[PDB]
Amino acid sequence: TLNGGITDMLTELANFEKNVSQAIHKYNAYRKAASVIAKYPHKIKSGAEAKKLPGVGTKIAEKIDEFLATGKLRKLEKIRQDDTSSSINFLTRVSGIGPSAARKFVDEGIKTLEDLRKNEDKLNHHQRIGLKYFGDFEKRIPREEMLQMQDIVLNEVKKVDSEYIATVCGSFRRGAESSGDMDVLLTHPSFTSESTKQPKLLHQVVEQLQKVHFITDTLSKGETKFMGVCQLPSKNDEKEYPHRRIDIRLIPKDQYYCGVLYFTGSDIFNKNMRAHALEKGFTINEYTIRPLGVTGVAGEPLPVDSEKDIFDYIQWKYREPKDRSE
DNA sequence: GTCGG
DNA sequence: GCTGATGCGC
DNA sequence: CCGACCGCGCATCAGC
Ligand SMILES: C[C@H](P(=O)(O)O)P(=O)(O)OP(=O)(O)OC[C@H]1O[C@@H](n2cnc3c(=O)[nH]c(N)nc32)C[C@@H]1O
Ligand SMILES: [Cl-]
Ligand SMILES: [Cl-]
Ligand SMILES: [Cl-]
Ligand SMILES: [Cl-]
Ligand SMILES: [Mg+2]
Ligand code: NA
Ligand code: NA
Ligand code: NA
Ligand code: NA
């Protein structure tokens, strides 16, 4: 919040480029600048001062000068007045509706919450659950609630098979005082990069969580990734809790560290780390860290026994989860 | 939109 | 049915 | 300049 105005402006620009212009690289360019500036420990006094930071070039520096000078950006003011851009930006806020679907709906004259509701027929499953919980998915989750959710998930998982290990990642593992959703990394000894000795390992867990009425809806579901909705149970006479988004990722047990590194994030941290990896001649995914041959082709997985080993490989000092919120 | 070679 | 591309979201 | 921009699971489609 030290340079809140500037980062907000940058985030709005990033969203515009992503949702309206469908220019993902500009989207990421703006996000990185925002990230770098949110981390800067000084109140920015000029675009020149900001341009010193990596990721902030001439264009953004110019915008920062205008913002500091007037408290706003003409480019944005105009975008806000544009109906198409506004409608497209809004629709993309529905889980399941991306830039393409948003622009398509706007072409059909579907541009509002009211319109989406009376046109459910034109939505796929995911988009339909997204509209249903539009309001709720906008709400933040207090860490105190995340703690109750963690308690239920781990205990329910324990009831299915004592050997399951459920770990809450995302911003929660990064120590956030509030989270946008719940991310759960799951492992079982029967599922390794070597073999799958038991089927339905994820399904059994999802089923058990639906049985106790914790998971209420399913956005998408596969053998290793579940994306859906959950809700804490409420007491007698009390308003029930908002529905929350929940992601569950089943990863080979022997690949836990690369998995927990990935799922802990942040997303920008992961992008920065994976890019650095490349520069160092390594490629990193949620399963392994592999070296890049002279040709540039991924080699065999390198041994990993902790998150720090991954950091060591790329010559980065270890950063605790709480310091990976970029 | 920003960067490094 | 399949495979491969595209959208979406993590 | 100008090529690079992280890497992937699931849903849905086109084309066979
Ligand atoms: C602050 C967010 P919340 O609290 O509001 O939920 P969060 O939990 O941090 O992010 P979530 O969107 O929940 O995704 C979970 C993780 O997935 C990883 N992740 C997400 N997007 C990406 C991506 O584009 N790339 C990679 N490599 N990892 C990603 C890193 C993320 O941490
Ligand atoms: Cl782009
Ligand atoms: Cl503005
Ligand atoms: Cl690992
Ligand atoms: Cl791999
Ligand atoms: Mg999260
Ligand atoms: Na810079
Ligand atoms: Na969306
Ligand atoms: Na979110
Ligand atoms: Na998530």
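By Swiss-Prot numbering, chain A shows 10-335, in order.
Using N, Cα and C of the backbone, Cβ positions are placed for all residues, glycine too.
Sequence-distant contacts of A:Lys35 (mutagenesis position), defined as residues of its own chain at least six apart whose C-beta falls under 8 angstroms from its C-beta, comprise A:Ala23, A:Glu26. One mutagenesis experiment catalogued in Swiss-Prot, A:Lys35 to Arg, is accompanied by this note: No effect on 5'-dRP lyase activity.
In Swiss-Prot, a mutagenesis experiment is listed as A:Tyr39 to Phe, annotated with the note No effect on 5'-dRP lyase activity. A:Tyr39 (mutagenesis position) carries a helical DSSP state (H, G or I).
The Cβ of A:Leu62 (K(+) 1 binding site) lies under 8 Å from the Cβ of A:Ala42, A:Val45, A:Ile46, A:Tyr49, each of which sits 6+ residues away along the same chain. A:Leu62 (K(+) 1 binding site) falls outside any helix or strand according to DSSP and counts as coil. The K(+) 1 binding site annotation in Swiss-Prot covers A:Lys60, A:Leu62, A:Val65.
Quoted from Swiss-Prot, the note on mutagenesis experiment A:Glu75 to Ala is: Slightly decreased 5'-dRP lyase activity. Decreased ssDNA binding. No effect on structure shown by circular dichroism. A simple way to gauge crowding: the CB of A:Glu75 (mutagenesis position) has 15 other CB atoms within 10 angstroms, across all the protein chains here. Under DSSP, A:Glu75 (mutagenesis position) is assigned to a helix (H, G or I) in the three-state scheme.
Annotation of the published mutagenesis A:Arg83 to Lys in Swiss-Prot: Slight effect. Abolishes methylation by PRMT6 and impairs the polymerase activity; when associated with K-152; the original residue is retained in the structure shown. For the recorded site, A:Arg83 (mutagenesis position), the DSSP three-state label reads helix. Sequence-distant contacts (6 or more apart, same chain, Cβ under 8 Å) of A:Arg83 (mutagenesis position) comprise A:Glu75.
Cβ neighbours within 10 Å of A:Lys84 (mutagenesis position), excluding its own Cβ and spanning all shown chains: 14. The mutagenesis experiment A:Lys84 to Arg or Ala is recorded by Swiss-Prot, whose note states: No effect on 5'-dRP lyase activity.
Look at Swiss-Prot and you will find A:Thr101, A:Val103, A:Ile106 tagged as Na(+) 2 binding site. A:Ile106 (Na(+) 2 binding site) counts 23 other C-beta atoms within 10 Å of its own C-beta, drawing on all protein chains shown.
For A:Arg149, A:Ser180, A:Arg183, A:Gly189, A:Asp190, the entry in Swiss-Prot reads dTTP binding site, with the evidence type experimental evidence. Secondary structure at A:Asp190 (dTTP binding site), taken from DSSP and collapsed to helix, strand or coil, is coil.
Counting only residues at least six positions away in the same chain, the Cβ atoms of A:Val177, A:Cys178, A:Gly179, A:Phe181, A:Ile255, A:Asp256, A:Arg258, A:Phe272 sit under 8 Å from the Cβ of A:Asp192 (Mg(2+) 1 binding site). According to Swiss-Prot, the feature Mg(2+) 1 binding site maps to A:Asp190, A:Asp192.
The Cα atom of A:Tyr39 (mutagenesis position) lies nearest to that of A:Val65, taking the binding-site residues A:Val65, A:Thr101, A:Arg149, A:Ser180, A:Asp190 as the candidates. DSSP assigns A:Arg183 (dTTP binding site) to coil in the three-state reduction, placing it in neither a helix nor a strand. A Cα-Cα distance of 14 Å separates A:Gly189 (dTTP binding site) from A:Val103 (Na(+) 2 binding site).
For A:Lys60 (K(+) 1 binding site), applying a Cβ distance below 8 Å and a minimum sequence separation of six or more within one chain yields A:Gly66, A:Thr67, A:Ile69, A:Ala70.
Among the binding-site residues A:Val65, A:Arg149, A:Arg183, the residue whose Cα lies closest in space to that of A:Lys84 (mutagenesis position) is A:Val65. Closest by Cα distance to A:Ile106 (Na(+) 2 binding site), from the binding-site residues A:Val65, A:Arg149, A:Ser180, is A:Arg149. Taking the centroid of the Cβ atoms of A:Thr101, A:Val103, A:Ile106 as the Na(+) 2 site, the other same-chain residues with Cβ within 8 Å of it are A:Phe99, A:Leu100, A:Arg102, A:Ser104, A:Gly105, A:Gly107, A:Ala110, A:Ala111, A:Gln136, A:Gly139.
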